[PDB]
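The structure appears right after this line, and notes come after that.
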Amino acid sequence: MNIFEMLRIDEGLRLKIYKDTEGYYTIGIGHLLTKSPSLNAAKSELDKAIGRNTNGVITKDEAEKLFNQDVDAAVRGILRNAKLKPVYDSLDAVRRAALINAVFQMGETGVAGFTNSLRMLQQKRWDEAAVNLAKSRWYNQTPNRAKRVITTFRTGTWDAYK
Ligand SMILES: [Cl-]
Ligand SMILES: [Cl-]
């Protein structure tokens with residue numbers, strides 16, 4: 001199991017523009033296109049991301065390319081973030097993947113806002129961090145996914161994905 005397989009499971013793969021859990025235009029493997037309510041805006045952003053006139057449809061290869069880019073951007077964002085880098089550096093490999101997952105889903109800023117949880121992860125207080133992370137909109141809106149990520153931080157293994 002690895003970060004790629006992990007996010008492929010949580011985000012799925014769709015080759016046509018679709019709406020995410022929040023109602024935003026998305027494509028591929030969780031690649032957010034725009035927060036704008038307009039499909040055209042979405043099509044415009046897609047074309048600009050792929051580099052061709054896409055008609056709102058892409059290929060598997062294209063979806064994987066966006067995916068590679070997005071994972072890469074997520075890692076780089078953590079490393080450049082003052083609040084995140086220290087947490088990430090303190091973690092083992094499995095838990096690092098779980099932090100990447102969260103950033104991918106909610107953005108660097110979003111994750112950085114979980115001050116208290118961040119402190120608990122850094123101190124290695126697994127069970128306590130897990131309880132605190134559950135007290136969030138994130139968990140109430142996407143409970144199955146949040147539970148998987150949270151278990152990953154609690155145990156340090158991939159059991160939730162197996
Ligand atoms: Cl892009
Ligand atoms: Cl869910």
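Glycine is treated like the rest: Cβ placed from N, Cα and C.
Under 8 Å, Cβ to Cβ, and six or more positions away along its own chain, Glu11 (mutagenesis position) finds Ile29, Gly30. According to Swiss-Prot, the mutagenesis experiment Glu11 to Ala, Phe, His, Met or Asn carries the following note: Complete loss of enzymatic activity.
Among the features that Swiss-Prot reports, active site, proton donor/acceptor is placed at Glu11 (among others). Annotation note: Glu11 (mutagenesis position) sits in a helical segment as assigned by DSSP.
Among the mutagenesis experiments that Swiss-Prot reports, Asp20 to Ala, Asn, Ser or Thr is described with the note: Complete loss of enzymatic activity. Residues within less than 8 Å, Cβ to Cβ, of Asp20 (mutagenesis position) and separated from it by at least 6 positions along the same chain comprise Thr26, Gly30, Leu32.
Under the three-state DSSP scheme, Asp20 (mutagenesis position) falls in the coil class. According to Swiss-Prot, the mutagenesis experiment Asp20 to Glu or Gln carries the following note: Loss of 99% of enzymatic activity.
According to Swiss-Prot, the mutagenesis experiment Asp20 to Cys carries this note: Nearly no effet on specific enzymatic activity.
The active site, proton donor/acceptor annotation in Swiss-Prot covers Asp20 (among others) and is backed by experimental evidence.
Experimental mutagenesis at this site is recorded by Swiss-Prot as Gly30 to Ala, annotated: Almost complete loss of enzymatic activity. Under the three-state DSSP scheme, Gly30 (mutagenesis position) falls in the coil class. In the shown protein chains, 20 other C-beta atoms lie within 10 A of the C-beta of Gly30 (mutagenesis position).
Cβ-based neighbour count (10 Å, all protein chains) for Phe104 (substrate binding site) stands at 26. According to Swiss-Prot, the feature substrate binding site maps to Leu32, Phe104, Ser117, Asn132.
Long-range neighbours of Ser117 (mutagenesis position) (same chain, six or more residues apart, CB within less than 8 Å of its CB): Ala129, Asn132, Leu133. According to Swiss-Prot, the mutagenesis experiment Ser117 to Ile carries the annotation: 500-fold decrease in enzymatic activity.
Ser117 (mutagenesis position) falls within a helix when secondary structure is assigned with DSSP. Under the heading of mutagenesis, Swiss-Prot lists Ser117 to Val and annotates it as follows: 50-fold decrease in enzymatic activity.
Experimental mutagenesis is annotated in Swiss-Prot for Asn132 to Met or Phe, with the remark: 2-fold decrease in enzymatic activity. Around the Cβ of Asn132 (mutagenesis position), 19 further Cβ atoms fall within 10 Å across all displayed protein chains.
Whole-number maximum of the Cα to Cα distances across the substrate-binding residues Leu32, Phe104, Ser117, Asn132: 27 angstrom.
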